[PDB]
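Novice: The structure is given below, and queries will be raised subsequently.
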Protein chains: 2
Amino acid sequence: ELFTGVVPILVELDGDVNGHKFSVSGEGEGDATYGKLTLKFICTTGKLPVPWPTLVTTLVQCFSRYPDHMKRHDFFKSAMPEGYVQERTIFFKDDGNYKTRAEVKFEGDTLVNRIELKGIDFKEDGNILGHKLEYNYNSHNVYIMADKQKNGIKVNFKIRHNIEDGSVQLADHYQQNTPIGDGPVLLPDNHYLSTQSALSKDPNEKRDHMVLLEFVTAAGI
Amino acid sequence: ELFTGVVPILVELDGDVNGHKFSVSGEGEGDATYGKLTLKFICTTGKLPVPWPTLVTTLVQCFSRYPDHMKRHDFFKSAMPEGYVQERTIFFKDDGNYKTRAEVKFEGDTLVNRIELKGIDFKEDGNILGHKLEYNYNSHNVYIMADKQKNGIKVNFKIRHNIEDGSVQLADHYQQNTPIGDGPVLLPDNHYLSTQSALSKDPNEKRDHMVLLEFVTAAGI
């Protein structure tokens, strides 16, 4: 019953991409029982140097709806409330790469996801730094597998960001999660997470930001 | 100022696919100024014979946010409140096809979209009738062009529905819209509509249904 109700969420990211330093603070709430996520992110350091869509996977998979018969495969919720470290190496096809480390744990009533991001090799003529990506999102299947030795899971999927000239920027994701505590955690059978995401703005919001709504449901078992 | 506020929406579809007759009633509201759409659809004839995702494009493009400098390209809103007839021939790659005719007009305070759908050639072993499609949606760019002679627009795009085995069902859309009134309507320059859609369920909803949230913004000018 840690996630049985609507849980408040706080996201804090400090990043660095080709020297361009910035920060993003996010607020929202998620309903696990429904896999619904509702968040708002403001770029507290001015104008975001990178497209908002490229930070979507970075800025809380524990809010996924795991159907009843899969509750024994929910590593995310089983690491709570102590948490898990989420690391990723995301490769933007024919452009730079992001390296992010984040710890997502409960801090009282709020589920907090603190992250650090470093991105490099981004061409200044590229989609990413060129800001040639459209403000929208597709739906992908996120693949999970247990990592026995490390006592976590290995996750992996490819994101397809849309470019304004009907092209598609691919972004390969290499993700790993380990619990932060020493208590046993649920190591799951192979399965994926079907996730849908939608980006919108906010009229009454003056600062640079992104509104993100997202639905996630576990499957493959 | 017909669409300046939140407008209520009513969708009514009666369909026939390979003989399987059914009806879908939908309710919701849209905010044009924001391009946000929020609708809920119930299958009033029992269990929907076709996957809910295949009816998404069928079940009100006048709720798109047309940035200020494009208000002269908004055919949809310029046909109001009298309306427009929206016809489509959608071809499901390697499977059947849908033929839908719908009139969408204002009926008092509510924007009503009444539709008739006939689908044929759907293989019983196919994705569609086989219900092998996942309950989710991608984002596509809907292409508009004026149709001088007919006094409307020709619209066209391809939808990529996801299949549970990481495949992609393509669905070619051939759409045409003509005003219902004889007053002059705005014929637009070529441009597209960037649309994002997300499907979800509803806990307190017992009947067969689909919850659809959708963001649309005009571009290409």
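Just so it is clear, chain A uses Swiss-Prot numbers, and the residues here are 6-64, 68-229, in order.
If you're wondering, the header gives X-ray crystallography, 2.3 Å.
Cβ atoms are placed via backbone N, Cα and C, with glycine included.
Relevant sequence annotations retrieved from Swiss-Prot are reproduced here:
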type: MUTAGEN; residues: A:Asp103 to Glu; note: In mut1.27; shifts fluorescence lifetime from 3.03 to 2.85 ns; when associated with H-145
type: MUTAGEN; residues: A:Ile128 to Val; note: In EBFP2.0; shifts the excitation and emission spectra to shorter wavelengths and increases quantum yields compared to BFP; when associated with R-30; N-39; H-66; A-72; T-105; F-145; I-150; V-155; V-171; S-198; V-206 and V-224
type: MUTAGEN; residues: A:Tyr145 to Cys; note: In mut1.9; shifts fluorescence lifetime from 3.03 to 2.74 ns
type: MUTAGEN; residues: A:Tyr145 to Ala; note: In Cerulean; leads to improved quantum yield, a higher extinction coefficient and is 2.5-fold brighter than ECFP; when associated with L-64; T-65; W-66; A-72; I-146; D-148; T-153 and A-163
type: MUTAGEN; residues: A:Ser147 to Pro; note: Increases fluorescence at warmer temperatures such as 37 degrees Celsius
type: MUTAGEN; residues: A:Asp155 to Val; note: In EBFP2.0; shifts the excitation and emission spectra to shorter wavelengths and increases quantum yields compared to BFP; when associated with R-30; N-39; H-66; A-72; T-105; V-128; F-145; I-150; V-171; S-198; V-206 and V-224
type: MUTAGEN; residues: A:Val176 to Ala; note: In mut2.1; shifts fluorescence lifetime from 3.03 to 2.50 ns; when associated with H-145 and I-198
type: MUTAGEN; residues: A:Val193 to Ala; note: In mut1.5; shifts fluorescence lifetime from 3.03 to 2.72 ns; when associated with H-145
type: MUTAGEN; residues: A:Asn198 to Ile; note: In mut2.1; shifts fluorescence lifetime from 3.03 to 2.50 ns; when associated with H-145 and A-176
type: MUTAGEN; residues: A:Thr203 to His, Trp or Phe; note: Results in significantly red-shifted excitation and emission maxima
type: MUTAGEN; residues: A:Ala206 to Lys; note: Abolishes the tendency to dimerize and leads to monomeric fluorescent proteins
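Could you place the listed features in the three-dimensional structure?
Specialist: In sequence order, A:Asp129, A:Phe130, A:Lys131, A:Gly134, A:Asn135, A:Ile136, A:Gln177 make up the list of same-chain residues 6 or more apart from A:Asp103 (mutagenesis position) whose Cβ falls under 8 Å from its Cβ.
A strand conformation is recorded for A:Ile128 (mutagenesis position) in the three-state DSSP classification.
In the three-state DSSP scheme, A:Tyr145 (mutagenesis position) falls into the coil class.
For A:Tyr145 (mutagenesis position), the same-chain residues lying six or more positions away in sequence with a CB closer than 8 A to its CB are A:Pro58, A:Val61, A:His169, A:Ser205, A:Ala206, A:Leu207.
A:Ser147 (mutagenesis position) has a Cβ environment of 24 other Cβ atoms inside 10 Å.
In sequence order, A:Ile161, A:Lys162, A:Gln184, A:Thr186, A:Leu195 constitute the residues six or more apart from A:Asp155 (mutagenesis position) in its chain with CB-CB distances below 8 Å.
With a cut-off of 8 Å between CB atoms and residues at least 6 apart in sequence, the same chain places A:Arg168, A:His169, A:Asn170 near A:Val176 (mutagenesis position), listed in sequence order.
DSSP gives A:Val193 (mutagenesis position) a coil state; it is part of no helix or strand. Of all Cβ atoms in the shown protein chains, 24 besides its own fall within 10 Å of the Cβ of A:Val193 (mutagenesis position).
The DSSP secondary structure for A:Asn198 (mutagenesis position) is coil.
Note: A:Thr203 (mutagenesis position) has non-local neighbours A:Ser72, A:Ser147, A:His148, A:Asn149, A:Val150, A:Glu222, A:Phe223, A:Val224, i.e. same-chain residues 6+ apart with C-beta under 8 A of its own C-beta.
In the three-state DSSP classification, A:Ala206 (mutagenesis position) falls within a strand. Within 10 Å of the Cβ of A:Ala206 (mutagenesis position) there are 21 other Cβ atoms, across all protein chains.
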Novice: How would DSSP class A:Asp103 (mutagenesis position) in three states?
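Specialist: DSSP assigns A:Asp103 (mutagenesis position) to coil.
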Novice: Can you tell me the CA-to-CA distance separating A:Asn198 (mutagenesis position) and A:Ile128 (mutagenesis position), as a whole number of Å?
Specialist: 32
Novice: Write out which of the listed mutagenesis positions, namely A:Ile128, A:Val193, A:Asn198, lie with a C-beta under 8 A from a C-beta of chain B, sequence order kept, or 'none'.
Specialist: none
Novice: Let me know how many other Cβ atoms fall within 10 Å of the Cβ of A:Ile128 (mutagenesis position).
Specialist: 12
